[PDB]
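Undergrad: Dropping the structure in here first, questions after.
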There are 2 protein chains.
Amino acid sequence: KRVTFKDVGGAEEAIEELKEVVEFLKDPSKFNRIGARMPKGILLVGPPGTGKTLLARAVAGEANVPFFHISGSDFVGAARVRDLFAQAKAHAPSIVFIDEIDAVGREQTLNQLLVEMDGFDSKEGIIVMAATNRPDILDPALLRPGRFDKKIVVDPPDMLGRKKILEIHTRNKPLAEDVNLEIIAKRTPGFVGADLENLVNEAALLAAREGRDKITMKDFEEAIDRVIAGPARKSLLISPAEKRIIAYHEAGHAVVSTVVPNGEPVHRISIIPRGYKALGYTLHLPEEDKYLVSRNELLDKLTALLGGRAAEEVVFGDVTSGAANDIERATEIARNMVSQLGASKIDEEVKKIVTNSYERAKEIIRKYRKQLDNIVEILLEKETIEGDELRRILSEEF
Amino acid sequence: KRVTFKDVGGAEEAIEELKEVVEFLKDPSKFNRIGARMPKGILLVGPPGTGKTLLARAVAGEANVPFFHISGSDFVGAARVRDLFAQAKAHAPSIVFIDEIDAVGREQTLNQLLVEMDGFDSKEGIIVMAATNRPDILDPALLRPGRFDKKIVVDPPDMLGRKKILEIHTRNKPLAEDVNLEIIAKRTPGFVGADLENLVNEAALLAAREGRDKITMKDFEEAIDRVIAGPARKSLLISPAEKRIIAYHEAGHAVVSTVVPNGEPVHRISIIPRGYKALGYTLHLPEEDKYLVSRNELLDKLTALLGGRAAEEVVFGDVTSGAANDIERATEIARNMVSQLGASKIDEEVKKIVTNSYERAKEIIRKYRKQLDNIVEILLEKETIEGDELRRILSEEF
Ligand SMILES: Nc1ncnc2c1ncn2[C@@H]1O[C@H](COP(=O)(O)OP(=O)(O)OP(=O)(O)O)[C@@H](O)[C@H]1O
Ligand SMILES: Nc1ncnc2c1ncn2[C@@H]1O[C@H](COP(=O)(O)OP(=O)(O)OP(=O)(O)O)[C@@H](O)[C@H]1O
Ligand SMILES: [Mg+2]
Ligand SMILES: [Mg+2]
Ligand SMILES: [Zn+2]
Ligand SMILES: [Zn+2]
């Protein structure tokens, strides 16, 4: 089946990134005449079910060109790679797509892929795309210049994103007049596009089982219960009790950052992760992102990184998996600080730095408990605060 | 012989699940006109003698369609699978049934089955069904999307279920006026439908041996003794001494869950198992069923999982097979907790977590011994507590 960008919801930034690829595929001479050099490979990274394959297929739909694809889960291997690149060259304007590249990137197939990347001319309109959900186990040889060197992140949808996906999959189905898709979206936090597609099918089976020719509001609400429990369950959602722990953890990061003099400005607070760091990816990038290394700015960074864990212990006396990851990162930063700012005595010094920074964050939480509570109440009602509203809220408080 | 849903007793939930299949088989256009997509395969799981084959045969009776079936115990193999699917297509509205699929799911027959599943069109009213009592040894390739992906559980009958089965098999036999089928049902805990069918035949042989033309009450009571002992025995039943150990084990789970702050609500307590977890099935599903991983909720889950074993040691000083399984599951959860919340030193940490949780459960049992005794007395008289009665009982106590 053929798809375009009208079949994708909640991926505005990725579509903005891929507009350039579409334009290049439509007419390469415009890029060639001014000496603009396009990348040879593009990598898509994201959690399962977020729609990487759908985006790859929709890119070819917008600019109608041949689409040659292979899957890494099906891996004679070196000969199959050779044939794929030969078809693309005979139809110069086209796309080559490799799905699940982590399953193959045994050593003969990888070597053949590197030979093919260096052997084709990009000026005639050939691009290579790949997708994965385990980017941190890829061979470093694939990420050198002249190879896959552009990365695009795909994120789970928010409330307004979930509503758009529901409308895409119900435009060919008859609905009653009591159906409110906005209410349904508010009751499925944590769902991804694949989960929402399965939910619509379940509601249609309940109506057909009774002979009705329309789907009603109660069909949708009963379908939610059937997909989260039982011998055949497919989806997970965030319950109201779990929502309170997550809200306090996110607010703890923002409060501590605003108080320390060297902290970074806060632009968005949400219950759903959005960044590549929030998803737990390093992407083979150095941890240090500053030109200058100084003691005061490193200590402030450590204290803010422990704000989420400090809020959990002071309010609930508990610890989550996210908090355990945060203290693992902080130990790596402290180890690098000791060797740059001045075997068993080194460990004692690292343990002292982390312990002191954790106590500092806990005393900030206690002093600003009233401000922390106010942010949590607003977050539990809208699920996301950003833009001018966040600026005003942070100014009225503090 | 032809059967329908009137020949099945004590399987209300399975019949509710299969009503949709019956409706689809009767008229596919109603499902097609609104875009409702039916599953391609359905799997039935349960202990031997519970009536999986009977349910499969009764599905075809309610919607009179051709019924093509094969048995896995009779396994040239690839050619027999090819012929079975060819007959169904020529009679589009029909059923294909594979019995004892674990005996075959040597590698050529399995490959042919996967080719047939992907080659037929579901929109014309074709469904595939299978049954097994060893679901945990099935090849994972059969459970992927587009293949067998819906599961239905069949459970042993309770007291009211046993009474219904006895009435089904005595409606064509002459009975005396002193026969009370309700009393007979109370004296056969642990029997399944196959056992009860054999019991009725035994009572009819005792009457015929004396030339009588009616079956009396004492014929039924003598038949029970003849099927549980001797060189030719067929059935097992729970004795009054064994009933007390089982009652204390089940009540131990419920008491501990109600006391810990993060425990789950209790809705039903019974002497007969009812769930797929209570039957010892994993069904290839992840153990973790929560969106968020936290320390406090994991420890509470571990303590409640050991409540049954703690009651046995404090009241009787004994251990059963069910208790041994419970402590085997708890060790797997503890191992995963250590690697997520923070080679020989890892084992010492796992052993410490399990030991601490077991001591916690034992001290709860001692403090609430009076409440534990009261629940056991009611359970030994009715065999099952649920609904509003359980809510009231749990509220008067505690
Ligand atoms: N943003 C979206 N809008 C609409 N449908 C979506 C979206 N994301 C996912 N889907 C639905 O999810 C279905 C399957 O997801 P898809 O295979 O595209 O995701 P993926 O990230 O490639 O998955 P995986 O990691 O499992 O390979 C698609 O057929 C599409 O119907
Ligand atoms: N719920 C029931 N109601 C009535 N009869 C039943 C019921 N369950 C089983 N039976 C009787 O059990 C007899 C044999 O059981 P059946 O073969 O249907 O069970 P099964 O689960 O397929 O067994 P197995 O695992 O041995 O293959 C059937 O002929 C039927 O008479
Ligand atoms: Mg994919
Ligand atoms: Mg059978
Ligand atoms: Zn955090
Ligand atoms: Zn138990």
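Numbers in chain B come straight from Swiss-Prot, and the residues shown are 156-230, 237-266, 280-516, 550-605, in order.
Per the header: electron microscopy, 2.5 Å.
Including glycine, each Cβ sits where the backbone N, Cα and C put it.
Heads up, here are the entries from Swiss-Prot:
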type: ACT_SITE; residues: B:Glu424; note: active site
type: BINDING; residues: B:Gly164, B:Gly204, B:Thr205, B:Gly206, B:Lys207, B:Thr208, B:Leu209, B:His343, B:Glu371; note: ATP binding site
type: BINDING; residues: B:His423, B:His427, B:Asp500; note: Zn(2+) binding site
type: MUTAGEN; residues: B:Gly404 to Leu; note: Complete loss of protease activity and of oligomerization
type: MUTAGEN; residues: B:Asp500 to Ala; note: Complete loss of protease activity
Undergrad: Return only the integer: C-alpha distance in Å from B:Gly404 (mutagenesis position) to B:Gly164 (ATP binding site).
TA: 29
Undergrad: For the recorded Zn(2+) site, enumerate neighbouring residues of the same chain (Cβ within 8 Å of the Cβ centroid of B:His423, B:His427, B:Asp500, site residues themselves excluded), in sequence order.
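TA: Near the Zn(2+) site, the remaining chain residues are B:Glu424, B:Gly426, B:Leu479, B:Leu480, B:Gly481, B:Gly482, B:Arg483, B:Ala485, B:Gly496, B:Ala497.
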Undergrad: Measuring Cα to Cα, how many Å separate B:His427 (Zn(2+) binding site) from B:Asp500 (mutagenesis position)?
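TA: About 11 Å separates the two Cα atoms.
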Undergrad: Restricting to the record's ATP-binding residues (B:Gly164, B:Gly204, B:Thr205, B:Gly206, B:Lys207, B:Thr208, B:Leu209, B:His343, B:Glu371), give me the longest CA-CA distance in Å as a whole number.
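TA: 18 Å is the greatest Cα spacing among the residues binding ATP.
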Undergrad: Should B:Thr205 (ATP binding site) be counted as helix, strand, or coil on the basis of DSSP?
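TA: Assignment for B:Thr205 (ATP binding site) reads coil.
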Undergrad: List, in sequence order, the same-chain residues at least six positions removed whose CB sits under 8 Å from that of B:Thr205 (ATP binding site)?
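TA: Expected: B:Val328, B:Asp329, B:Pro330, B:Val366, B:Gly367.
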Undergrad: Based on Cα distances to B:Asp500 (mutagenesis position), point out the closest of the binding-site residues B:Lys207, B:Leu209, B:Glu371, B:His423.
TA: B:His423
Undergrad: For B:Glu371, B:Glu424, B:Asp500, listed as recorded positions, tell me which one has the smallest number of other Cβ atoms within 10 Å.
TA: B:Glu371
Undergrad: Among B:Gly164, B:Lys207, B:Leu209, B:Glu371, B:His427, B:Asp500, please name the recorded positions whose Cβ is nearer than 6 Å to ligand 2.
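TA: Close enough to ligand 2 are B:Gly164, B:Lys207, B:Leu209, B:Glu371.
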Undergrad: Sorry to bug you, but what's the C-alpha spacing from B:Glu424 (active site) to B:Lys207 (ATP binding site), rounded to the closest Å?
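TA: Distance (Cα to Cα, whole Å): 27 Å.
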Undergrad: Using only C-alpha positions, which one of B:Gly164, B:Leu209, B:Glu371 is spatially nearest the residue listed as 'active site'? These are the binding-site residues in the record.
TA: B:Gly164
Undergrad: Please work out the number of neighbouring Cβ atoms within 10 Å of the Cβ of B:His423 (Zn(2+) binding site), leaving out its own Cβ.
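TA: I get 22 for this one.
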Undergrad: Going through the recorded positions B:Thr205, B:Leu209, B:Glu371, B:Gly404, B:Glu424, B:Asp500 in sequence order, which have a CB under 6 Å from an atom of ligand 6?
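TA: Near the molecule: B:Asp500.
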Undergrad: List nothing but the one residue from B:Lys207, B:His427 whose Cβ has the fewest other Cβ atoms within 10 Å; the candidates are the binding-site residues.
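TA: Looking at the binding-site residues B:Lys207, B:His427, the Cβ with the fewest others within 10 Å is that of B:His427.
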Undergrad: Specify the secondary structure state of B:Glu424 (active site) as given by DSSP, simplified to three classes.
TA: helix
Undergrad: Who sits close to B:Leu209 (ATP binding site): which same-chain residues at least 6 apart have their Cβ under 8 Å from its Cβ?
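TA: Spatial neighbours, sequence-distant, of B:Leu209 (ATP binding site): B:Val158, B:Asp162, B:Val163, B:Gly367.
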Undergrad: Cα-Cα separation of B:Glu371 (ATP binding site) and B:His423 (Zn(2+) binding site), in Å?
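TA: For B:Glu371 (ATP binding site) versus B:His423 (Zn(2+) binding site), the Cα atoms are 31 Å apart.
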